[PDB]
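Comments concern the structure below.
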Amino acid sequence: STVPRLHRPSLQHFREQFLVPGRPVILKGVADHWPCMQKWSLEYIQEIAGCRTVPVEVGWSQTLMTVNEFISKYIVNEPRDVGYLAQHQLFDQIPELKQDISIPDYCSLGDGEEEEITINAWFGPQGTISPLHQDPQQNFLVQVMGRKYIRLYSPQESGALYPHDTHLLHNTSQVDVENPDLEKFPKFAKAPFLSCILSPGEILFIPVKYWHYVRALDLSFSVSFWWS
Ligand SMILES: O=C(O)CNC(=O)C(=O)O
Ligand SMILES: [Co+2]
């Protein structure tokens, strides 16, 4: 079913109805006028960040190249393969860019310290896929450019998601959400979920340990805030 959308909810309403019970929600009217929303474009990103080295996930492999090279090879025209500048602390690397975002006020409801919040960039073409997995902190995923299809499964449903059987990968599902092998993973079919298309200016709250799967529908840039 669709993730609820709420316009600028109070801190206490967000706390009581979403944060404490661990329920996803999309926050509207919160990040929609951050400077990134109007400023970020391929040209702006090239100008500010083009010469800097970033990690890129290809396919599968992991490599390093400049932001300019990433755009040239994996974003524009007709890329050979899907590449994704995923899960990278770009704003620590480039303080000028950090000026264009801010910490959501709702993070103050956490028990953690503000300067321990991990801020990651997720920048890539249409068609990037982050397979179903769970993270160990709360997340506000802020959509800046393009749209993402997102599927969410509660931690209560872990038994239907067939986690990998190693410590390193136990927070990742073995299932391909959008084309599941139901002969091998029959329990997956029945597991309930939420989904949404997250659009520019919207923030998705992904509760701590909620399983999430993410596919970019367009050229996309998201910023995640991992907080406690
Ligand atoms: O945006 C993506 O492709 C995936 N994002 C996450 O898993 C996250 O923000 O924790
Ligand atoms: Co994640």
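Residue numbers in this text run from 1 along the chain shown.
Header entry for method reads X-ray crystallography, 1.2 Å.
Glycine is treated like the rest: Cβ placed from N, Cα and C.
Experimental mutagenesis at this site is recorded by Swiss-Prot as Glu57 to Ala (Swiss-Prot position 238), annotated: Loss of L-arginyl 3-hydroxylase activity toward RPS6. Under DSSP, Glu57 (mutagenesis position) is assigned to a strand (E or B) in the three-state scheme.
Look at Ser130 (protein binding site): DSSP puts it in a strand. Cβ neighbours within 10 Å of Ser130 (protein binding site), excluding its own Cβ and spanning all shown chains: 18. For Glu57, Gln87, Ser130, the entry in Swiss-Prot reads protein binding site, with the evidence type experimental evidence.
Positions annotated as domain 'JmjC' by Swiss-Prot, on the basis of sequence analysis: 83-228.
Taken from Swiss-Prot, the feature 2-oxoglutarate binding site applies to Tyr84, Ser130, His133, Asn139, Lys148, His212, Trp226. Cβ neighbour count for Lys148 (mutagenesis position) (all protein chains, 10 Å cutoff from its Cβ): 22.
According to Swiss-Prot, the mutagenesis experiment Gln87 to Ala (Swiss-Prot position 275) carries this note: Loss of L-arginyl 3-hydroxylase activity toward RPS6. Loss of peptidase activity toward methylated histones. For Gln87 (mutagenesis position), the number of other Cβ atoms no farther than 10 Å from its own Cβ, over all displayed protein chains, is 14.
Under a cutoff of 8 A between CB atoms, and with a sequence separation of 6+ in the same chain, the neighbours of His133 (mutagenesis position) are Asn171, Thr172, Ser173, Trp211, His212, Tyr213. In Swiss-Prot, a mutagenesis experiment is listed as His133 to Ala (Swiss-Prot position 321), annotated with the note Loss of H3K36me2 demethylase activity.
Feature annotation from Swiss-Prot assigns Fe cation binding site to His133, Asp135, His212; the stated evidence is a large-scale study or a structure entry. Its Cβ taken as reference, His212 (2-oxoglutarate binding site) is surrounded by 23 other Cβ atoms within 10 Å in the chains shown.
Under the three-state DSSP scheme, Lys148 (mutagenesis position) falls in the strand class. The annotation that Swiss-Prot gives for the mutagenesis experiment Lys148 to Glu (Swiss-Prot position 336) reads: Loss of peptidase activity toward methylated histones.
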Residues flanking the Fe cation site, with Cβ no more than 8 Å from the Cβ centroid of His133, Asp135, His212 and excluding those residues themselves:
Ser130, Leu132, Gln134, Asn139, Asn171, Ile206, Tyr210, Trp211
Close-lying recorded positions around ligand 1 among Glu57, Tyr84, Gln87, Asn139, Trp226, where CB distance stays under 6 Å:
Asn139
Of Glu57, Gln87, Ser130, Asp135, which is closest to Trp226 (2-oxoglutarate binding site) if I measure between C-alpha atoms? They're all recorded positions.
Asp135
Under the DSSP assignment, what numbers of helix, strand and coil residues are found in the domain 'JmjC' (83-228)?
25 helix, 58 strand, 63 coil
Cβ neighbours within the same chain of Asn139 (2-oxoglutarate binding site) - under 8 Å, at least six residues apart:
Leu204, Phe205, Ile206, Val208, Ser224, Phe225, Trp226, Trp227
Which one is it, among the binding-site residues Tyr84, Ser130, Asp135, that lies nearest to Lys148 (mutagenesis position) by Cα separation?
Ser130
